[PDB]
Structures are given as structure tokens and as C-alpha cells.
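Read through the structure below, which is laid out as C-alpha cells, and then see the notes.
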Amino acid sequence: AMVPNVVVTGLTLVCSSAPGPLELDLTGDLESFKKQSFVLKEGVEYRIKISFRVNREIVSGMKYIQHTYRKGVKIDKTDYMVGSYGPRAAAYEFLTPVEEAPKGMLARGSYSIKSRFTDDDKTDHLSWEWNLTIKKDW
């Protein structure tokens, strides 16, 4: 401070079929996202894009971790090794592989995601929670 080496700045659902924007600003009030949701139409393809800056020194072993809950119950955990990054002017963007929102009535509904961004020193660069609501339609 007042500028940290690593600043997680944004999560984005990258979905071509989506009629509007699916972005969380992570420079803001993280607690708000929990009474919010992103809506996705069942079966659509998307990526998660995590935006982050490195401002001074090399960070090794950066790692994005998600846990998915449904109705408060853990249903999944995924890890993505992001890499080593040096400092530069522009944010870096990490994209997860393409996935499909679930499909079928029994899989529709809300899911909450606990997201963590970390490194090989186990620094908590940011942790945040958000929600995903799978619907029949937009």
C-alpha cells in the first residue's frame, strides 16, 4: 500500500450468447455480490476471466481456486494454475477453459461460488463469493 504488488481487479463471465454484461468489479465492495447473481441460460458455453495486475515484482505460482455450492452444500472444487507473472502496466487476464452451464430442470437454480486467488507463498490476494442462477431462458 497504497499500491499492492498484486491487485485482483475483475471476474467476467465470457459468454457470446449473453444479452448483457457479466462482470464483477473486485476493486469494490465484495460483500454485495452475495445478494446478486449472474443469470445464465442453461447449456450455454462460457469462460471465467480473472483480471489481475502485478505492479512491482515477480509473483510465482499464482493459482485461481473455485468452490461451488448449491443451497449451501459444497458440490465442486476446481483449481487452475495461472503462472508466474512480472510487473507490467496493463492488467493480466486469465481465462478458464470453456464450460457449459448445466442443463435440465433438475439442475436449474442458484449456485454460489467461493473464489480465491493465491500464489505459491499462500498469499490471499483476494477471496470473494458470488452467485450464478441457471434459468430456462434469459
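Think of each number as a place in line: the chain as shown, counted from 1.
Header says: X-ray crystallography, 2.1 Å.
From the backbone N, Cα and C atoms, a Cβ is placed for every residue, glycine too.
Counting only same-chain residues at least 6 apart in sequence, none has a Cβ under 8 Å from the Cβ of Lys35 (mutagenesis position). Secondary structure at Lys35 (mutagenesis position), as computed by DSSP, is helix. Among the mutagenesis experiments that Swiss-Prot reports, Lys35 to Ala (Swiss-Prot position 99) is described with the note: Loss of interaction with NGFR.
For the mutagenesis of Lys135 to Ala (Swiss-Prot position 199), Swiss-Prot gives this note: Loss of interaction with NGFR. The structure shown keeps the original residue. Mapped onto three states, the DSSP output places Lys135 (mutagenesis position) in strand.
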